[PDB]
Amino acid sequence: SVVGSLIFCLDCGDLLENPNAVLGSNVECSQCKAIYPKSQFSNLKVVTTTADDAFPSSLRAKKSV
Amino acid sequence: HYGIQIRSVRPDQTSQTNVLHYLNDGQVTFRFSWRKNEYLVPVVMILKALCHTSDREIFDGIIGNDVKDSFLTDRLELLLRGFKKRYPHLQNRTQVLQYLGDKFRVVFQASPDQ
Amino acid sequence: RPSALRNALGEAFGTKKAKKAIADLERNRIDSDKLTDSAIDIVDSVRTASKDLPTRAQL
Ligand SMILES: [Zn+2]
C-alpha cells in the first residue's frame, strides 16, 4: 500500500508518477502500464518532528532533574 | 561530514578504498580510487547495476520495520525521486551497465575490443 | 579519446573538472588567418630585431 508519502505498484513495485502532478484519473507507471489507484487514495501526508538535539538551552538542562 | 569508510579486500590481500558521503541534497556519493585518480558515482546506479530489482526492495533492505521514522523515510524518498527524475531512461540493469561501460571505457584500457 | 576523457571528467570530479575546463579555455585556437598575416608582419618586426643565429656548420 501507501507508506507515508511513498506508494508503489502492487505487482511490480516501481516508482510512479506523482498523483498530485497527473491530469488523468489514474497513475501510469514508469516501466509497466497499469492503473493504481483510481485516484481516490488517502491523501499524501506525513507527520515529522524534531530530534531533541538541535535546540540547545540552559532551560533544557533545567528539565534534567 | 557523515561518511562510511570501508576497505574492501581481495583474497590475495590486496584492497580498495570505498567511501560513502552523505549529501545535503538527497543523493549519496561514492568515492573509489583507481590509478592515482578517483571518481564520484551516485549509489543507486550501483544498486540497480548489481541486480535488477524494484524500489520496494531498497525500502525493505534499508529501513525495515522502522517505518515510523519519517526522517530516513523522507531521505529515501528524496533518493528515489531524484534518481528516477534525473535520468528516467534507465529501467533495467543492462542499460545502466552499458552506460557504465561507455562512461568507463578509455581508462581501464580495454577499449578497442570489449 | 580526449572527448571521452572529458566525458569521464564531467562526471568524475570537481577539482579536475574545473582544472581541465580552465585548460579548455586555455586550449582554444590561438591562430586565425588575419591573425596569421598580422603575425607575419610581427615576424617582419622580428627581422628588424633579427639577432642572427650562428651558422652551426662551419663556425
Ligand atoms: Zn507498475
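Here chain A follows Swiss-Prot for its numbers: 2-66, in order, are the residues you see.
This entry, so its header tells us, was determined using electron microscopy, 4.6 Å.
Each Cβ is built from the backbone N, Cα and C atoms, and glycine gets one as well.
The annotation that Swiss-Prot gives for the mutagenesis experiment A:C10 to S reads: Severe growth defect. Within 10 Å of the C-beta of A:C10 (mutagenesis position) we count 19 further C-beta atoms, all protein chains included.
Annotated Zn(2+) 1 binding site per Swiss-Prot: A:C10, A:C13, A:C30, A:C33, in sequence order. If you draw a 10 Å sphere around the CB of A:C33 (mutagenesis position), it holds 10 other CB atoms from the protein chains shown.
Per Swiss-Prot, mutagenesis A:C13 to S is noted as: No effect. If you draw a 10 Å sphere around the CB of A:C13 (mutagenesis position), it holds 16 other CB atoms from the protein chains shown.
Over all protein chains present, the Cβ of A:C30 (mutagenesis position) has 19 other Cβ atoms lying within 10 Å. For the mutagenesis of A:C30 to S, Swiss-Prot gives this note: Limited growth defect. The structure shown keeps the original residue.
Quoted from Swiss-Prot, the note on the mutagenesis of A:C33 to S is: No effect.
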Intermolecular Cβ proximity, mutagenesis positions A:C13, A:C30, A:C33 versus chain B, under 8 Å: A:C13
Where A:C30 (mutagenesis position) falls in three-state DSSP terms: strand
Length of the line joining the Cα atoms of A:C33 (mutagenesis position) and A:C13 (mutagenesis position), in Å: 8
